[PDB]
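A.B. asks: This is the structure, below, for whatever I ask next.
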Amino acid sequence: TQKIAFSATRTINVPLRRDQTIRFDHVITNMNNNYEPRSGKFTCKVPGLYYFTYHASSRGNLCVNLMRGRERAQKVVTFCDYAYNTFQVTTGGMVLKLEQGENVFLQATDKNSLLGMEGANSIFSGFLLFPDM
Amino acid sequence: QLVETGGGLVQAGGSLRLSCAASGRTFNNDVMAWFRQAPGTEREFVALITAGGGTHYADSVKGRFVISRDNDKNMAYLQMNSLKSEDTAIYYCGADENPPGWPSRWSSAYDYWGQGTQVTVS
Amino acid sequence: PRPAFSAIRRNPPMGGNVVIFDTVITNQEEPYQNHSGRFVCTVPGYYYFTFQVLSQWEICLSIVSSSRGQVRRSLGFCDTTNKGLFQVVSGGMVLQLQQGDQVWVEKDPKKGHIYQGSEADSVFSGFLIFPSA
Amino acid sequence: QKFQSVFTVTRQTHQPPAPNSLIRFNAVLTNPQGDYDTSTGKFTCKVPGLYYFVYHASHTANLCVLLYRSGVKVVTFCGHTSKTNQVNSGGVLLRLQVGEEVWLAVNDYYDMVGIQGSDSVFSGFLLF
Ligand SMILES: *[C@@H]1O[C@H](CO)[C@@H](O)[C@H](O)[C@H]1NC(C)=O
């Protein structure tokens, strides 16, 4: 068995600009240490099928790109949720087949209302479903 | 094991850098915290740093202390400025391998400690 | 077998109650049919299914399972914010499936508007948790 | 199978949860190990390891959902609304040992009135 799984929350509240990687600095779980909390990037060392998910607290317009790739990162999907002024939680999820060295991370856009507070968490999680060979 | 170093005698208004060296396992997925104990009162929280570098400070040290860490070298640091006689304490470094989604300021959350280092201010 | 999938909406057949996720991101063992919006079980066991669907007005969605011809509308999830702004309705559940069972996402015809553009995404995902024993 | 763990439970009651109280999901969809107790509202770990917990809660007023682990608050997600139905969702991966307890709770924002056809669900499963 390969146990690869991470859950990480964001506790810094510096404003995100466009195309910045969204860092989840605080590690709840990081089994096999394939999530990098200094960056916010998961890096695949064991190729196979993975599920990635997040829940982001927000007070305004939030759009985030889910990014994937080895060399140049590419957008898989964009998730958008438009709060007007008020506290909300939004979610996105995806099953990805990953090769070795593929990075997976969330990327900021111009709609950057994402907060990390004790009473309104933002969390990024992922786990291996089935390894390869 | 954690080992605190850097303490000693400082004159008030001065600066001091403490170091906490970790060993046994990698601590890159742990919360690191500094606690302090002056004689006569209890172990008060000073500062903590998340795995990825997120810093959180007690109100008494905000604007004066900087907590940092180096995941490649298994090190955590407390850079202290504008030192006052109230900062005289034994300083303790602690690690939490199993935090909740927000890092704790309770001393009972920190599963390993070191032999503290003594800071004496003027 | 490693059954796991994720599909999104980009150019769906617009029609009826079944929410067809036409554009496949992942489809290991090909259990999801992008022509119909239906996951078809080959390996019996416990599966997790989840969706995150984008709406701008009012929507009600259900996760529906069929076994041996008999339909099971298990759980419904709605967003009625009705503001013109991106809202995500999300839901999910564990289902125990036998071979041949089908799973899909249904929309209330009475109350139901899915975003039809490109700039953000709606997702249906599923994967096997444990095979049957 | 006794060496696995999976549940999905729902809440069917007109009684709203009290502020700060545990949310009881009183109706089973899947629970073959009995790991969630629908009369106490608590998961109790039988098989140790890494679990994924996730919920989706329908509400028409302000709701915060808290995940607790043996009396310590793990995560909190909040959703504000005044009349319209929305879904509050959250989730977390936790490594658990035998006898550890997991439940969901509300804080001072406690509403769980969905419109008809909008449900509230809590799921968990052992991953490895
Ligand atoms: C739909 O599925 C077929 C296989 O069943 C595949 O060949 C085709 O590329 C898929 N189309 C899209 C748009 O995903």
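Here chain D follows Swiss-Prot, giving residues 116-243 in order.
Per deposition record, X-ray crystallography, 2.2 Å.
Using the three backbone atoms N, Cα and C, a Cβ is placed for every residue, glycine included.
Okay, these came from Swiss-Prot:
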MUTAGEN   D:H129 to A  Has no effect on binding to IgM
MUTAGEN   D:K198 to E  Decreases binding to IgM
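A description of the local structural setting of each listed feature is requested, covering burial, neighbours and distances.
C.D. replies: The local packing around D:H129 (mutagenesis position), expressed as other Cβ atoms within 10 Å of its Cβ over all shown chains, amounts to 5.
If you draw a 10 Å sphere around the CB of D:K198 (mutagenesis position), it holds 9 other CB atoms from the protein chains shown. Mapped onto three states, the DSSP output places D:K198 (mutagenesis position) in coil.
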